[PDB]
Number of protein chains: 4
Amino acid sequence: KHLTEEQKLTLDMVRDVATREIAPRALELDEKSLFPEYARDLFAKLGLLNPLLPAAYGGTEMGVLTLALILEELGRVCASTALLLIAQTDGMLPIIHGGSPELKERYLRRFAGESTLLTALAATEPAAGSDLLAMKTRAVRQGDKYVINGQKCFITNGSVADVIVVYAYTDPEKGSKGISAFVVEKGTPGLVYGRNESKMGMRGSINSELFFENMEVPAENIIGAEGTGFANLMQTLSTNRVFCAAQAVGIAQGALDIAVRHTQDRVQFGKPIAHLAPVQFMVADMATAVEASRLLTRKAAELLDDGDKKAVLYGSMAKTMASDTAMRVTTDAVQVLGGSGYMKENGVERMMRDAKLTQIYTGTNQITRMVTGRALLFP
Amino acid sequence: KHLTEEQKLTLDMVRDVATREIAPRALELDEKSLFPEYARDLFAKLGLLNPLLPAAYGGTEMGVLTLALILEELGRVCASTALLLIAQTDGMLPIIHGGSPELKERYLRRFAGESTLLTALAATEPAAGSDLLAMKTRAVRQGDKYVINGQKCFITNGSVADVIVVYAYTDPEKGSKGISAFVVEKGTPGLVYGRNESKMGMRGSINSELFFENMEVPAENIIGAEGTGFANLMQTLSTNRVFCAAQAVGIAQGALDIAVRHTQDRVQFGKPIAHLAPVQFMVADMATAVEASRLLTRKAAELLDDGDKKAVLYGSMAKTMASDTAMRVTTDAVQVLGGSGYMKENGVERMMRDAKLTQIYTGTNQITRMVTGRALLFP
Amino acid sequence: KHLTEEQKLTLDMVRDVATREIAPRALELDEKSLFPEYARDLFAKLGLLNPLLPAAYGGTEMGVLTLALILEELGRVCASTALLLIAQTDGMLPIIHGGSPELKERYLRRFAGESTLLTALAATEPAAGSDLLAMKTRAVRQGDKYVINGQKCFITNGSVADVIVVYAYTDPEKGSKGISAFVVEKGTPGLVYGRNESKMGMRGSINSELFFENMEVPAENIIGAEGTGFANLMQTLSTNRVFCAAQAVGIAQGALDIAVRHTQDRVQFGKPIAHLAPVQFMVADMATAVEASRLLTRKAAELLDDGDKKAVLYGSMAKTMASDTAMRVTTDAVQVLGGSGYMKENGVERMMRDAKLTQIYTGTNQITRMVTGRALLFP
Amino acid sequence: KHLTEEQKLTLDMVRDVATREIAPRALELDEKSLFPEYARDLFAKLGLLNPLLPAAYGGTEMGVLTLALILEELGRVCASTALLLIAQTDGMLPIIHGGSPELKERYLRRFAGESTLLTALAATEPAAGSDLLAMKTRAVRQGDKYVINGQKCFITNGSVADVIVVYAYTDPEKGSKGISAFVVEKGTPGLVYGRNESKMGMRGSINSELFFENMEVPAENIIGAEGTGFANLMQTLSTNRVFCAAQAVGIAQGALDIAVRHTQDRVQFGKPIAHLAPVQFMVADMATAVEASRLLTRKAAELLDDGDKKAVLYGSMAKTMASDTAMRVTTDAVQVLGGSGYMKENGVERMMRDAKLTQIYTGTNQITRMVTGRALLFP
Ligand SMILES: Cc1cc2nc3c(=O)[nH]c(=O)nc-3n(C[C@H](O)[C@H](O)[C@H](O)COP(=O)(O)OP(=O)(O)OC[C@H]3O[C@@H](n4cnc5c(N)ncnc54)[C@H](O)[C@@H]3O)c2cc1C
Ligand SMILES: Cc1cc2nc3c(=O)[nH]c(=O)nc-3n(C[C@H](O)[C@H](O)[C@H](O)COP(=O)(O)OP(=O)(O)OC[C@H]3O[C@@H](n4cnc5c(N)ncnc54)[C@H](O)[C@@H]3O)c2cc1C
Ligand SMILES: Cc1cc2nc3c(=O)[nH]c(=O)nc-3n(C[C@H](O)[C@H](O)[C@H](O)COP(=O)(O)OP(=O)(O)OC[C@H]3O[C@@H](n4cnc5c(N)ncnc54)[C@H](O)[C@@H]3O)c2cc1C
Ligand SMILES: Cc1cc2nc3c(=O)[nH]c(=O)nc-3n(C[C@H](O)[C@H](O)[C@H](O)COP(=O)(O)OP(=O)(O)OC[C@H]3O[C@@H](n4cnc5c(N)ncnc54)[C@H](O)[C@@H]3O)c2cc1C
């Protein structure tokens, strides 16, 4: 838990940036459904866009715990801006962890330093959500190339990513041993963009359909050996869950902060409503659940940094509890503001809308409860 | 519970209208923040706009239970269209219940038959939400007129109502015995409209600030005697809560219906997800909570029709439970649809947004729990 | 819902008996683990021991709704005394509903009038709880007799019943079409009693292991045709669930009544704690959940009386919600009494102990949620 | 968090003792309502009876975190044995923290080393539970002595303690500045024992009424200055809450352990029930809540060791969440064992009974939520 002085200075800069730059922009980002371009460009200049890019490739190579602390601070003021960092890191992790030395040099170097290029991870399909093994995208080797046919949906930053990691069957009969992962570059012929689908929340973020129409990628773009794609995806999922837990902790904290401030300022029955025993009770339950969620998430993030095998269990616990907490706390934070909490100008209704996604993405809370229960019952 | 054949035919017409006319319009009503003019005009032609207007004034004079059944059917497909009927009835109840024979003839006759004119109830102020006795609008008698100064906020249909019931202090020192209620007509000099504030949900509905700047209303427009306004407001609140409970039952049912249909159609892991034990469990809890809420609401509505004093207790129980149920069921209905549930085109995210208001309006669930607990502990 | 004057007078007598006779005995019944012999003998004299015994066999033949109302009143003051009536009725239902005219005359006549004889239902085995089809008791026809070998556990009143309905495989390979039901009389050679197992609550009740060691019952004792036993068991289960729901409503109400009384009498901080906003909130939630549970249970009981097929769905909803409500309300009723609520002399701790069983017996709340969800998803 | 090698060896010994010595005795301790004399005598020989007694007085002087880790291990197998350590430490803390050097030497030396003498804290009265300022015990100085008149209830180990800390008004008009704390020795004339009241759980523990009838204690026995008693009590409460949180974490873990083991062994529907998605879900929620509770408690215990002022806030959060978690997890652990979970021989029903007390003692969860909410809203 002893943060290095590099971790402490980074997070002091992140808190200052979240407060002064990200927060004043959050309402317009949601209202107008804007990509957070200003934040992306600033994060690139500050070294915050690619936190987990290794130093070998010009990156800052902070730990998982540092990123989790950063996501909590950004989630407090703008869930969409936190999602940018989550998507960017998740799009890069399959290459960092399974790519050959040649593949990592060829595709990670372009993200060095202050690069503003974007990544994406393309696994989910209309036929394959929780049942990832039902994905229908196919990769057929033909000489020195793979031919990719299929489609993907719900791909964060899909249509704007310079590098997409695409999961596809190379042997459709081997199931979990028949999937592969491929680097796909923006501009590849046969890569076609669909709708940017309109969402309840996280509106400051791009949500892409992708289509592959005889898309030829060079045979060197496979990440690892044929048939290893599913394990590669599963290894990144443990990390993605912690990032979604940390974002949900931030959302919950940000909504609590606004509710706490309102109880101190809002006067009914002759004194601030913070003097009312039931308001005090709601705030107590909210904060207790936020802090519990924060402790779980920070523990899981440290286990990941330590390469500990128990990170899967505690990451799944943190993801479930943090996101359920964000949903419950934001729902009650709107309640604490009364009618004003239902008004768009006051922010908490957006945080409630943002919070619902964290119970679904990186695996629904039903899927994660199964990951947690199976790890406990079949250790 | 034995519905008359007039009740049964009315509700068969309402279900047909909800399905064929109201539901296909709900997404655009929310997306574009439209007043439900088509529904208003149709309800007027069918005799559904003013259900509680007495037959003496050209009205249909259905019971509270019939309206509650109608609100459940409309809430199932469009919460905003249900809110139109709630606002219209609530704006009329103070006159129906406290108005002199002369006042009722003078202001209720214009709502007879197929009239499309609108009402509103103006009690809430920025300084007075749950603490209604802190309202600052003042009514000063001057000869044959009252002079009204002050303001109101969150007034449903406030800026489009032909008749507004305005609550104001005539003796600011007598507290709950110093408030009066006044009929205020559209076009009165000194009646000024503010913002239509933008909301998280119930977007197909007008939400008005009102200002009174030396507004002169004739002395005949007072509803009852001076100082009786607070009791008049309290008597309408018991009825408003039942209407909000019934709307929340409808919202919850409509979201459950969509989730139920999705589990039957959505195939993951080789069979429809309805075959999955945890999906079955969520649907069981959702439906159980909806039916419990429906039974409470129908009981409270019958007690109101019977003039039973225990309607306050059971109306407050139904309001609390129905609206908490709508919040929980819509939150889980989005969960049951996975990623697709987070997409605006699929409706349930709007129902989740609509559901949050029912925990706040007609009195927050904190205020209602106090009404319930006080009635039980101090009978 | 319109109770007959016979229903109203019966329930006025039951309330008087519950208050004056059953309640003062409840603490000793639990403390000393006594069979409620006094209540059994009194119920027999008043015609309350065998409510569902048909008039054709000397019985009172009240409906399911009347018994459900009786169980609520008894559950309010002594869950163990309510369980006597539940066990007695459940032991009789398989014969009433599936027995031939000859079998019903031969075994139901002994329960006519003021008979104090007892019944029991023996289905559950150590290997077969929720998975009833795994039961291992076997019935082999040999000439004019069936030979019964096997065992049963958790049999309420098992060791004291004059007539036990025993479920057993006659064709172990046909699963749900290979079970039969048999009348077994006290005193049959080869019927052996095991432990009366010691329980957390419902201590005023006998909980028997049964063993069948080449037990010969005459071939006329089969209830219906061979292979119909499972359907017979399933038909009684719908009724048993409603009875357990009604008992749980009573438990919850009885605990609420004590907590309500305590808030009125217990003075802290200068006034009764009923003046405290959070105590008011707990009591509101408790009572709302009790009334919802009561409405569900009464609806399911009426559907059963009407022979409506939807009784399975609403009986499973009432059972789940009523028993979860009894658990939550009794847990909070102990909380409302503070330290005194943890003391055995004050009753609510026993009601909390009693309440936990209702979430388990007549099918666990996990099994019932599946009955509810399957009925909704596969109608 | 880095445990010293003395902490690690102590907790390895505690786990071994809990498993081999404490756990096999837990069922009889509850069944027969026995004081844990064997455990007390063994803890004394191992240096575990007085963990927080300073080294200056012959004690081991482990931290709060070490004791909290010990209480978790003992709470896992016997809540009553954990309560012995909690009561013993709490009875000593007022002297350790507020006593003059002379008073600490005079009364703490007798607890050095392997002493088996017992302490108690006597604050609560029938008229003063949460409202401690309503206590009526009075201390009147008369020459070189104080005369103590009054009574106390719910005093753990009250009737067997060699040293009792008694809180009493010395100036009944100064409220929170008019209470004092006094050392009271077993054998003082005028100290009279009442009932050992019979409880729902924690039955292996003594629960005493105390009466003071012109009880003369020497004037040197006052702990601190007159009027400082309330602050002394409040300072110990922060520590007591953490100890009750840690005990509740242990209870919850112990019940989860039994449920986890049962799902692995209990076969229904052809395979262990651990293969069932809903059982997996319950175990996931249970374990997540246990680990969250454990993290909160360990954080609060470290803040106390660091003398950090934020320990009050996090201790109140841990106490609320840990005890609510013990109640919910034990309630579900009984559920996971089915009928067998309701049987006394299987332990979890006792853990459920034990768990309910942790929501009440050291301050009810209503009082603690107020401590948490006030600290957040009025920092
Ligand atoms: C806005 C958004 C961004 C996302 N970003 C990415 C991205 O960048 N790249 C990417 O590849 N994916 C992304 N995801 C995919 C996301 O993680 C999925 O939606 C999720 O994995 C579930 O898929 P589904 O929506 O089809 O739900 P379904 O699998 O259809 O689930 C429907 C319901 O059934 C339940 N269910 C399903 N299976 C089971 C089971 N076996 N047991 C019990 N319950 C079950 C689920 O919990 C859910 O409640 C994103 C999704 C969204 C909506
Ligand atoms: C969209 C909308 C439509 C509405 N329509 C109408 C309308 O047509 N006409 C009209 O006159 N009004 C209308 N209402 C008013 C509405 O009912 C109020 O918002 C509600 O009565 C609460 O007022 P408030 O928002 O100021 O909340 P506040 O009173 O500020 O409450 C803030 C928070 O404190 C809690 N709280 C407040 N007092 C207490 C207490 N004593 N004990 C415990 N907790 C407490 C509340 O539960 C809430 O969580 C509408 C409101 C909205 C938002
Ligand atoms: C005091 C008492 C009185 C009773 N009286 C009678 C009586 O008079 N006569 C009689 O025949 N029986 C009686 N019952 C039997 C009772 O109904 C059962 O205990 C119940 O049916 C469950 O059986 P089990 O205890 O073996 O639990 P199990 O079936 O072992 O269940 C263990 C856990 O797994 C869960 N589970 C099991 N299967 C599934 C599944 N498919 N999906 C999800 N979760 C699952 C359960 O919910 C439970 O949480 C009584 C039981 C008790 C304890
Ligand atoms: C078995 C046992 C052991 C204990 N051991 C010790 C001991 O060793 N020494 C000692 O001095 N004490 C001890 N305690 C005392 C214990 O902490 C109290 O019972 C507790 O402090 C509450 O007091 P009460 O039971 O009178 O509850 P009450 O104060 O009567 O509370 C009744 C209910 O009202 C609620 N309530 C009370 N005040 C408020 C408020 N202001 N706002 C909202 N809700 C409120 C409470 O939460 C509770 O639900 C013990 C108690 C027990 C039962």
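So for chain B, numbering is Swiss-Prot's, and the shown residues are 2-380, in order.
Recorded method is X-ray crystallography, 2.0 Å.
Heads up, the Cβ atoms here are built off N, Cα and C, so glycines get one too.
Among the features that Swiss-Prot reports, active site, proton acceptor is placed at B:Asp91. In the three-state DSSP reading, B:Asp91 (mutagenesis position) counts as helix. Within its own chain, B:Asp91 (mutagenesis position) has B:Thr120, B:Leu122, B:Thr237, B:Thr240, B:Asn241, B:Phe244 as residues 6 or more apart in sequence whose C-beta sits under 8 angstroms from its own.
Reduced to three states, the DSSP call for B:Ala124 (FAD binding site) is coil. Cβ neighbour count for B:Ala124 (FAD binding site) (all protein chains, 10 Å cutoff from its Cβ): 25. Per Swiss-Prot, FAD binding site is recorded for B:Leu122, B:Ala124, B:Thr125, B:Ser131, B:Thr157, B:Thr365, B:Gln367, and the stated evidence type is experimental evidence.
The Cβ of B:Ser131 (FAD binding site) lies under 8 Å from the Cβ of B:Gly364, B:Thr365, B:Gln367, B:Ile368, each of these being in the same chain and 6 or more residues away along the sequence. According to Swiss-Prot, the feature cyclohex-1-ene-1-carbonyl-CoA binding site maps to B:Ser131, B:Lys178, B:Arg242, B:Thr363, B:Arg375, an assignment based on experimental evidence.
Look at Swiss-Prot and you will find B:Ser131, B:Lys178, B:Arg242, B:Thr363, B:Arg375 tagged as cyclohexa-1,5-diene-1-carbonyl-CoA binding site.
Recorded in Swiss-Prot as a mutagenesis result, B:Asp91 to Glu carries the remark: Retains minor activity.
For the mutagenesis experiment B:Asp91 to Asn, the note given by Swiss-Prot reads: Loss of activity. Gains a low but significant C1,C2-dehydrogenation activity, but the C3,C6- and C3,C4-dehydrogenating activities are largely diminished; when associated with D-241.
Under DSSP, B:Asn241 (mutagenesis position) is assigned to a helix (H, G or I) in the three-state scheme. For the mutagenesis of B:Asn241 to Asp, Swiss-Prot gives this note: Shows decreased activity, with a shift towards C3,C4- versus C3,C6-dehydrogenation. Gains a low but significant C1,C2-dehydrogenation activity, but the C3,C6- and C3,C4-dehydrogenating activities are largely diminished; when associated with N-91. The structure shown keeps the original residue.
B:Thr363 to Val appears in Swiss-Prot as a mutagenesis experiment; the accompanying note says: Shows decreased activity, with a shift towards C3,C4- versus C3,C6-dehydrogenation. Non-local neighbourhood of B:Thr363 (mutagenesis position): B:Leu238, B:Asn241, B:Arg242, B:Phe244, B:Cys245, B:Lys320, each in the same chain, at least six residues away, with C-beta under 8 Å from its C-beta.
The number of other CB atoms found within 10 A of the CB of B:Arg375 (cyclohex-1-ene-1-carbonyl-CoA binding site), across every protein chain shown, is 19. For B:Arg242 (cyclohex-1-ene-1-carbonyl-CoA binding site), the count of additional Cβ atoms within 10 Å of its Cβ stands at 29 [all protein chains shown]. Rounded to the nearest whole angstrom, the C-alpha distance between B:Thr157 (FAD binding site) and B:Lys178 (cyclohex-1-ene-1-carbonyl-CoA binding site) is 26.
B:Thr125 (FAD binding site) and B:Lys178 (cyclohex-1-ene-1-carbonyl-CoA binding site) have their C-alpha atoms 17 Å apart, to the nearest angstrom. Between the C-alpha atoms of B:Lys178 (cyclohex-1-ene-1-carbonyl-CoA binding site) and B:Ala124 (FAD binding site), the distance comes to 15 Å.
By the criterion of other Cβ atoms within 10 Å of the residue's own Cβ, the least surrounded of the binding-site residues B:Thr157, B:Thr365, B:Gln367 is B:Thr365.
Note on B:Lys178 (cyclohex-1-ene-1-carbonyl-CoA binding site): other Cβ atoms within 10 Å of its Cβ, all shown chains, come to 13. In sequence order, the binding-site residues from B:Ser131, B:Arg242, B:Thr365, B:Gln367 that place a Cβ under 8 angstroms from a chain A Cβ are B:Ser131, B:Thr365, B:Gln367. If you draw a 10 Å sphere around the CB of B:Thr125 (FAD binding site), it holds 19 other CB atoms from the protein chains shown. Among the recorded positions listed (B:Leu122, B:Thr157, B:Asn241), B:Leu122, B:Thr157 have a CB atom closer than 6 Å to some atom of ligand 2, in sequence order. Using a CB-CB cutoff of under 8 Å against chain C, the recorded positions that qualify from B:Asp91, B:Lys178, B:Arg242, B:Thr365, B:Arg375 are B:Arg375. The recorded positions under consideration are B:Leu122, B:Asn241. Their Cβ neighbour counts within 10 Å are lowest for B:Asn241.
Among B:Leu122, B:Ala124, B:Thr125, B:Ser131, B:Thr157, B:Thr365, B:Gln367, the residues given in the record as binding FAD, the maximal Cα to Cα distance rounds to 22 Å. Between the alpha carbons (Cα) of B:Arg375 (cyclohex-1-ene-1-carbonyl-CoA binding site) and B:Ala124 (FAD binding site) lies a span of roughly 23 Å.
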